[PDB]
Structure formats: structure tokens, C-alpha cells
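Below: one structure, written as C-alpha cells.
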Amino acid sequence: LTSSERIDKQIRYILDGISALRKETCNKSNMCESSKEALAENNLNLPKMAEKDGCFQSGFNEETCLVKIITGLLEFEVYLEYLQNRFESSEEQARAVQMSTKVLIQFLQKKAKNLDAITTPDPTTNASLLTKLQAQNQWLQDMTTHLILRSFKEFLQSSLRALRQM
């Protein structure tokens, strides 16, 4: 078992939270899977994973994929701020997914041997992105929380298979 093995075991907890953070805000969200479809074609602005990154069999890299995970978790952190207080009923569950998602940001920058820290998105610019998720109508607002849990589910998933394939 190495610090990397703990990095994966920690992301698995991140998704366990998203379950309690995407079950209520998906069925009773009329914008995820109410009972018809819920065209979620908004696509927030937090993309960062594909076949070019190297997080899949096609050119499965190692330092390029894990890198996208460090900066991918920092941006994910501002979106966690979204679900860090928006959850007033299950606020505890929202803190269970954010606290862990932070445990990976520090556990990586520290155990990122043979890496680069992957820098991080300035908080001043991330202040405008967050002001933008909240500057959307009530409709686009409930959708922002949806797509966020959509990346955490998939995005984090590939992060685990990338740390195990490394």
C-alpha cells in the first residue's frame, strides 16, 4: 500500500458522498432524471478529461492523467463550494464529499513525487466562475449542481482507474 493507493481509496469516498448529493438533487431536481429525461445539455464550464488527456487505453499516460486530476480537483473544489453550503438539509453529506475532495488535493501535492504540483486556478478568477454559476436564473442554477455531480461521478471514476493502472 502506498500514498497512491490511499489517493484512490479516498476518491471512492468522494463518490459515496455524491450519491447522497445527487440522489435528492436528481430525482426531485426536475433536471436530472425526474421521470421523463431532463435535457441536461447546459454543460457547465468544468471539463477536463478525454482520450487526448491520456486517462484511457488510447495512449494511457501516467503523469499527464494524474496531473489533470490535481488541477481538475482544484476547479472541482470551487464547484464543491457550490455544494458546500447549498445543501442546507443534507449539509452534512455535502461536507462529506468536499472534505474528502480536499484530502486528495493535499494528499497529491504532497505525495506528487515526480510530478509538478499541477499549479491551481487562481481564486480571483474562480470567484467569477462561482459568481457565474450563481448569476444564472433559478433554472440554470439547479442545473449547475446537477452537472457538477455528473463530473464527480464519471471524472473521479476515471481518476481511480488511472491511479490503479499507473
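The numbering of chain A matches Swiss-Prot: 47-212, in order.
Cβ coordinates are placed from backbone N, Cα and C, and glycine is handled just like the others.
Around the Cβ of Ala173 (mutagenesis position), 11 further Cβ atoms fall within 10 Å across all displayed protein chains. Quoting Swiss-Prot on the mutagenesis of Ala173 to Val: Almost no loss of activity.
According to Swiss-Prot, the mutagenesis experiment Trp185 to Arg carries this note: No loss of activity. Within 10 Å of the C-beta atom of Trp185 (mutagenesis position) sit 10 other C-beta atoms, taking all shown protein chains into account. A helical conformation is recorded for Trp185 (mutagenesis position) in the three-state DSSP classification.
Within the same chain, residues at least six positions away from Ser204 (mutagenesis position) with a Cβ under 8 Å of its Cβ are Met95, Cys101, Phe102, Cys111. What Swiss-Prot says about the mutagenesis result for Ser204 to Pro is this: 87% loss of activity.
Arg210 to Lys, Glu, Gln, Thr, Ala or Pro appears in Swiss-Prot as a published mutagenesis result, with the remark: Loss of activity. Packing around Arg210 (mutagenesis position) is summarised by its Cβ count: 10 other Cβ atoms lie within 10 angstroms of its Cβ, all protein chains included.
In Swiss-Prot, a published mutagenesis experiment is listed as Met212 to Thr, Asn, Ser or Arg, annotated Loss of activity. In this structure, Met212 (mutagenesis position) belongs to neither helix nor strand by DSSP; it is coil. Cβ neighbour count for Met212 (mutagenesis position) (all protein chains, 10 Å cutoff from its Cβ): 14.
Here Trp185 (mutagenesis position) is positioned 40 angstrom away from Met212 (mutagenesis position), judged by their C-alpha atoms. Reduced to three states, the DSSP call for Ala173 (mutagenesis position) is helix.
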